[PDB]
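Structure record follows, encoded as structure tokens.
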Amino acid sequence: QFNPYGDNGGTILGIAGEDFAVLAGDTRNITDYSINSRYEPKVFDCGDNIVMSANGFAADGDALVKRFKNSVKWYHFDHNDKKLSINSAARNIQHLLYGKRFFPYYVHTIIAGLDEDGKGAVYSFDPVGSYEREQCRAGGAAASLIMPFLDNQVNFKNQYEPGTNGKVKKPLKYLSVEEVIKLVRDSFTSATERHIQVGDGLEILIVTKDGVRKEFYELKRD
Amino acid sequence: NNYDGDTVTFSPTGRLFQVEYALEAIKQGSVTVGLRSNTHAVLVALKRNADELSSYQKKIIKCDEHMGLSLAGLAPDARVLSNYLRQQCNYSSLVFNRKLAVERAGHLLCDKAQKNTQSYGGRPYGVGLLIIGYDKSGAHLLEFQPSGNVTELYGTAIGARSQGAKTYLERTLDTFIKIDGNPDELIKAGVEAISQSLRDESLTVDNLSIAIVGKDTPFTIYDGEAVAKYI
Amino acid sequence: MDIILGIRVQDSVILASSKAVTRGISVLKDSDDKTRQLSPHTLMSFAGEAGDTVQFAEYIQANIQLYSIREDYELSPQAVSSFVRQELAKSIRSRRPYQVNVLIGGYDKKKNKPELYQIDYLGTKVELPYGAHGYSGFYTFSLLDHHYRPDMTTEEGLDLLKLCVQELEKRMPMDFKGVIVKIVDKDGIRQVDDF
Amino acid sequence: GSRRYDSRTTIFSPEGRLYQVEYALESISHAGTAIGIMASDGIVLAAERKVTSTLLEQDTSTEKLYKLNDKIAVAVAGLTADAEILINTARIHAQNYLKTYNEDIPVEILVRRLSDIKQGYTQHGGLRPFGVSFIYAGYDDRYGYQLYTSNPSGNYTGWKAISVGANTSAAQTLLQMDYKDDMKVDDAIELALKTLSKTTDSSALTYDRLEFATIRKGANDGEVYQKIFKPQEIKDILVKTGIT
Amino acid sequence: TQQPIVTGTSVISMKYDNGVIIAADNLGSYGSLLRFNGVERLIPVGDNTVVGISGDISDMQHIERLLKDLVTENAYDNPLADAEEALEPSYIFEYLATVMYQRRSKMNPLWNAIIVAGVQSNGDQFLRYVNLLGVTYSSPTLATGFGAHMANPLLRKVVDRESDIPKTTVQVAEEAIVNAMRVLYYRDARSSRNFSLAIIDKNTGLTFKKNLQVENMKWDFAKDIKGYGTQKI
Amino acid sequence: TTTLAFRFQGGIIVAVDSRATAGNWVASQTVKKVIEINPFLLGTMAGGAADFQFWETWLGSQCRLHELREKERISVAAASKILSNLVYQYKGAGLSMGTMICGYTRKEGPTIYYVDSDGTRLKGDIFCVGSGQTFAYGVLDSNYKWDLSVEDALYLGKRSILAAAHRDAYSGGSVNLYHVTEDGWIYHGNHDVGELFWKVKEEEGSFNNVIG
Amino acid sequence: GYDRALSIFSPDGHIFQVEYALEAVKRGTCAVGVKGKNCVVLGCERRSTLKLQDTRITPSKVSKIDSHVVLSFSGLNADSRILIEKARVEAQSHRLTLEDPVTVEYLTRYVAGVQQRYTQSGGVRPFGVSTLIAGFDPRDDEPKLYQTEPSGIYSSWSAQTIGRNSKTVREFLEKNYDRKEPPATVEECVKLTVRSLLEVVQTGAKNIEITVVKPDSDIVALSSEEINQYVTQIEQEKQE
Amino acid sequence: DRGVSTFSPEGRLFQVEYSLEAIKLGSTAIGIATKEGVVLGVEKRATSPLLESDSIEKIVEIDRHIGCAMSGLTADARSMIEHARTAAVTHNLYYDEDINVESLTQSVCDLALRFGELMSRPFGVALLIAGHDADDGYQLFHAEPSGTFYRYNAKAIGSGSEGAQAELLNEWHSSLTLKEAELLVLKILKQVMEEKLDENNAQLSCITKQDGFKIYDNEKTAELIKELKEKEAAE
Ligand SMILES: *[C@@](C)(CO)[C@](*)(O)[C@H](CC(C)C)NC(=O)[C@H](Cc1ccccc1)NC(=O)[C@H](CC(C)C)NC(=O)[C@H](CCc1ccccc1)NC(=O)CN1CCOCC1
Ligand SMILES: [Mg+2]
């Protein structure tokens, strides 16, 4: 019997800073035990300083991104070129996803950008449209490997102040863009080591008030 | 007389009066000008107000990053037709990853307007459109009439007293066609062209409306203090 | 939903309906009234699939109330029961049938007679002196066969009903949290508060 | 297009009248007179056939009086073909009610639905109205014996005695004169015939030019019987009242 | 819901400095039966694109008709149909990719794996894959079916990343393709010796090679192999 | 999930956890499970996240349209019934919902309605919904009285979620408190179970099963 | 389907089909609505050219939409049934979804909305009917009286009349009705309603119908003798 | 007869032009826009003294940040308001934000020309749509049955519109306070109204960023009427 879904692997990662936000994702595309492409990007600039990635089943992922990109275009036409805020984009994406509640997009969507106060924002979605703003989110095949590491290093979970008898927690603070990229690179090299569907390359998209910059790094190709 | 009750009726001399009456709605509309060189295409439009307390009716509409039009006549009909163009441009991009040709854009508008002139119940569109764009075969300018007739031109004008600007462009043809790689000079020529259609009124800062598209220039519209340069 | 009983006596119809609403391993509520008044002298109790029961009961209630306003007249219990049966008979061959069983107790004012109708989710109607739906019948019917008489009073009917509830509380596996009892007679519908 | 040939059947006049309903009523006023009289112990339906021919088959004929169910009948005035369309609808409606509630349909409910159908043709659809006026004679256990009338407007009213069709003005005056509330069926039979005899456009009223029917409780104990009179039974009742 | 009946096996392809190469054998299998031998599974579109199709042949023939019809439709009211407004490989791919995904979304897929190889108007090499699921991806080397498992490893030794493309000539690239086709004949039980090959170059244009055969095969070592362990004769 | 809401002398307490799970994977510890529908109406979420997040939001749009059309705030009964009638149309399609529409109006007073995806709609004083509902019931029932103070009621709601958060593997993260009065709903903070458990253990002397 | 636009504008800006529907209302029998301090009363004319009528079964002029709301009308009798039916259905639908009976304003707004829809829908003519809708909101003791008309406009009235010779009875009510002090009792309200109809009717025998509506679904129709007592009392006070 | 969507020889749609005549017969409605807010006011015009004037609802809320006043065949406005409210709430659902006043007006105006042989005739009512958003600030729009809408600093519609508009031409300036605008609507309404202006036969409303759209009480308007009369007598 025909199975309309497939798994293209890969993994993605979104972190938010004070005045910036990054959305990273490996460039490997796979089916079963074969590599389809070593460089197939799945993190996209969608305009209005919104970056997006829909990881899982690539056909559904591409369709969704394509539709959201189009949703941004028609938002400009219908509302006098108004800039689509990240919170508004998130709600719009929920309706795109939930519109196919009974034949879902098999993807884990993450978007990143700046909120209306200029502060870094990351939203993550399930396949049927539930969403939540977070400082930190990993999605895709290696999400279970990367996420607990982020809890520890970004949000300082389980880390207490030395000598305080485990009474005072390590205080939360924003990370610099330099420190965030370090965590992203270490997260993906660790994920590459222990997950077969992760490797080849790492593409990071950084979002500041000035625009959308890109950075690329090699990953192990085995 | 007896043959103008609807669009489905021919007159004894072979005329469609409802289509001609729709054409008349364009003549009453405010003037708008279109012209192009080899590198850029420009729309200039005189906007109209109800009174001093009102705003000025927007004449220019964007269809894609590389295409858009100006209007003269029934504005709601221009909204319908522009929306159709937006969808057709968009269909071409999603399905074929292809920017819609300005010539095909005209063909699609022609065929949409025509269907309204051959069926009972409906009515012709009551608006004329000047479509500009830049595609794989360079700059383009199209004139749309609600009879269905679409015409590609170097320059033209439609609306009230459009004959003055049309005569000017007919004289200036050899000059403005060679304004390549110079946006401001091509606009200046368009602003001087529309000025030949003015009576008692002159071009002010919230009156003039300019749009441009070209080789390394997306379709963008200029209003307000952004057109003060050209007065 | 589980236990609904009905007893027709000389001058009235008595409906008893369990108060428990259970979901999974939790009794969510112990004061649920599994009945709707269709008209001043007609009462319908119900039991079955969650959601379907109330949705169906209220749908019938609305239709009978609409009729009452239109004609300025109360439909007979027989007429109401036939309407209800037809709706269930339509339902059973639908894409998604109403899985609801009902008892209709009413007092016909023209005949001056109490009437009890039992209708299952298939649209199977029967007029009875006493009726029940679900597993309740497997205990109560045999008990009522023995103790029931056709000329009983309302008070005798309530004692006969107590005897049924006691038996169910003794031998039924589930705790149904007692019953709400309602009486239908010439003067209309009223609820017994202490049972 | 087709706008040119549209009569616009469902519009108002400047005076606030429905052209087509008024003209349909004008049509009905030329149709054979039909009378309904309601007594305490029954109902009479009398109707005059339209100018009869001697070679018309009289015994196996039905023009004016139709049976809707065992408890309800109607007298027709207007286009017979139109009336039959409505009668079959009314017959079906009665059976739907019986199927649903296991009870014979109350007279008014049947009358209202039939009148609501007529109303529809005056407000939407762009079709001509039904050129028919009914006299409904029936019984139910709520109101007992009932007479109603409905017309192309879809408006219906209840009556003790009423006429439709031709010469209703003269016929209504005569009924208003001799009618009283404690009247019996046999008296109402005589009134119905006497009224037609005086309002007829014919020279003399005969058995072959009439249709007659009664709805009595004259069956055995608490049940209603519908009698559609045979030709010979009309001949006898006409002699018995001294008209021929 | 379908099941494929008459099927075509691997389609292989790669990029080189000036263009792209694509190849696929001429077989139409009917399960284990090697039913049809004269089946062309490379279909050119204009003078700048070649679409290589594997999977169900009835669906392949349907796609042929769609592409044929696309060329006709593009020529309508188009004075520049053989110039600036000619069909690009990217246009042809996106159209097919749209169709493939729409059909999978209606639970009635075109049971195929497709590779669109060509050269754009600006000289850029185009090579992209799409299948019954609507999944799309691009890579210096692309292959379907068994080709994905056996050809890609060999072709990736020549062009392992982007920077290796300018360093790869058409001679070296074609040699690697022809070798891959031989390996597939050794190891794929639904392959044939006969195949077609197509080159799309930005300078020399479209070159379509028919009736090629796998040759220079190694079989002589078979004579020395006896039994399955202990046998000596 | 674990969610509860109970009615008492001083109005309505509403308490929820903040965990989200995909099987045994803890997806989030910071999910909002209370919907602020309007200043007088709250909605709790237990079941499918998307279904709740989508439809209870939609419910709020329908409640806004009601007060525009009728020039009056919607009743808790009418609000709950819009949702219950909606999910009943989708019955069998596979929606997963157990919600509580909580609010105050003049005509009704403080009111709680249980609504779930198979069409059940129940008015009641106490409800607990979710995978850890039984754990919450245990503590809530055994300590519940109508005459609880606002201070004690808030704590019991908080303590009941904590009880479930501890025992139920699919409940945890943090507690979100709400108090609904005649004047409207009042938010009473986010309470991380990480710190709250030990604070409650020490001060209350409970949770002796755990290694202190 | 029949599509023709029957209701359309004319050069002077009028919709004649709506205006001609008002003429049908002007032809209809007079109907009056008067609201007191704790009640509303609906009075209705019945023309006396129809003797030999059966008043038991003849459709009554005042109709119950729900147990707490009533509707009277003037104009085409057949048209009124369609509005009444739709109103009764909507009343039950409101109870089903909102779990509360309709307000009088809501019910009026619905009926008025139906009437309006028939003024700009293809293939239909407007309703030749104006209505008086009266009653009491659930758990409320403030009397409500609304009017609707074919165009679709609706509004609340302290007292109002519609139908034939309605301008005469409106003239009467305008000087006889005090806003500062409405009819304090049921008797006072009914008397003023009967008085107003006696300016137009003819005889006070079987020509006047009166229906009294009080709070909490308390609606009753008066009989001939009960109404006749008001007629007898008013005439004796008049001779002065 | 003749088609519904027919053009006149002059190039106008007959039915649209005829609907404009219906609007001229309608009661007066005035709107004035300022940097402190937008004010909307209407003539109620009760046909008879027995009619309870508070039930006359010619000013209407679309959303918290958008209000609306009407003139002409006011029954036709009900479906326009219904659409506007749905459009406003629907956009909030899809985008988690308030909808622009211009976008709302455009949505309403899309209904206008959806008639022919869709509804049977154009709307016989004009609308003044007033509101506020973060991008373009305080706005006032005039929405016609032609499908056209103009933005206005001030605008009058209805029977006394041409006389009131000429008065608004002289009186309006870019520095008007909200209180000044309130009095100005009352002043101009009193000039064009048939019967004498008071709190019962005229109604005021406004929309501000802070408090949103509010219809004024009869007590509040009565004081503004008294304040207006005193100021005119003071010079
Ligand atoms: C307690 C915490 C759990 O019992 C509560 O009941 C909460 C309620 C809160 C969130 C409002 N419920 C859940 O957390 C809920 C449990 C659940 C899941 C699925 C169906 C019913 C109940 N969890 C979810 O809804 C999660 C939300 C997080 C962000 C992942 N989402 C999913 O499980 C999604 C969508 C589920 C779905 C429903 C209907 C059709 C299709 C899918 N599924 C996945 O994310 C799949 N999974 C992710 C990891 O990659 C492998 C696939
Ligand atoms: Mg490997």
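Numbering, chain F: per Swiss-Prot, residues 76-287 in sequence.
Recorded method for this deposit: X-ray crystallography, 2.9 Å.
Using the three backbone atoms N, Cα and C, a Cβ is placed for every residue, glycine included.
Taken from Swiss-Prot, the feature active site, nucleophile covers F:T76, and the record attributes it to experimental evidence. Look at F:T76 (active site, nucleophile): DSSP puts it in coil.
Within the same chain, residues at least six positions away from F:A124 (bortezomib binding site) with a Cβ under 8 Å of its Cβ are F:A95, F:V106. F:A124 (bortezomib binding site) falls within a helical segment according to DSSP. Look at Swiss-Prot and you will find F:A124 tagged as bortezomib binding site.
One mutagenesis experiment named in Swiss-Prot is F:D126 to N, and its note says In DOA3-1; decrease in activity. Long-range Cβ contacts of F:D126 (mutagenesis position) within its own chain (separation 6+, distance under 8 Å): F:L170, F:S171, F:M172, F:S192.
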Cβ neighbour count within 10 Å of F:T76 (active site, nucleophile): 26
Sequence-ordered recorded positions from F:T76, F:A124, F:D126 with Cβ under 6 Å of an atom of ligand 1: F:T76, F:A124
